[PDB]
Structures are given as structure tokens and as C-alpha cells.
Amino acid sequence: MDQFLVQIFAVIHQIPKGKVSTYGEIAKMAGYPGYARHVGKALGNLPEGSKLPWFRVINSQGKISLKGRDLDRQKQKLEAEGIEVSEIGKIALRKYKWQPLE
């Protein structure tokens, strides 16, 4: 398994149920600056129901990076987490941001 993927995934496992973080924050904690979009590839490359919670990481714009079926794919998973996701794939970061202070 790719070291990069192991690092970013390891970080993502610290995200609790009903929290979302940005690819930049995950990449930073993994030690790979600029690999934000790359973290996005990894999660989109995973199956819809993997052991790793992939749906808990979105873009800095507070929106789902996946589109079409994959948009509602992440959405339905987040609805099982209790997150208010707007129809076009929009999430309120300022309330749903992953804060490991709880």
C-alpha cells in the first residue's frame, strides 16, 4: 500500500461521526503539502462503503468533490452521519468542520 495513502488515510480515521474536514488539512497532517487534490483522488478511488470513512473529507469551498451519482453517494453516507447536505452537494464547514477538541 502506497505510503502517501497510508499517511492521509491514517489521519482521516481520527474524524468522528458527523464531522467533515478539508483535503488541505488532511494533507498537512499527513505531511504532504500541495497533495490536497491527491487525497481527493484516493477517496474517490475507494468503494462506496469501505472500512475507511471517505465521505468525511470535502473541499475548502464546503462542497462535495464527487459529482453525479458519486455526489449523492457521499451525500447519502453523510445523511447517515447526520449532516445537512444541500441538494447541489453543499455543506456548512463553519459548523461541520472536524475539530479533534471534543
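First residue shown is number 1, and so on along the chain.
Structure determined by solution NMR.
Cβ coordinates come from backbone N, Cα and C, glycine included.
According to Swiss-Prot:
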type: MUTAGEN; residues: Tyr23 to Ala; note: Severely impairs ability to bind alkylated DNA
type: MUTAGEN; residues: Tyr23 to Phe; note: Slightly impairs ability to bind alkylated DNA
type: MUTAGEN; residues: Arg37 to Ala; note: Severely impairs ability to bind alkylated DNA
type: MUTAGEN; residues: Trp54 to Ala; note: Exhibits some affinity for methylated DNA
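On the structure: features taken from Swiss-Prot.
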residue: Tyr23; record: mutagenesis position; CB count, 10 Å: 22
residue: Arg37; record: mutagenesis position; CB count, 10 Å: 12
residue: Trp54; record: mutagenesis position; CB count, 10 Å: 23
> Which state, by DSSP, holds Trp54 (mutagenesis position): helix, strand or coil?
Replying inline: coil
>> Under a three-state reading of DSSP, tell me whether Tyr23 (mutagenesis position) is helix, strand or coil.
In response: helix
> Quick one: Cα separation, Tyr23 (mutagenesis position) versus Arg37 (mutagenesis position), in Å?
Replying inline: 7
> In Å, rounded, how far does the Cα of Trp54 (mutagenesis position) sit from the Cα of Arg37 (mutagenesis position)?
Replying inline: 14
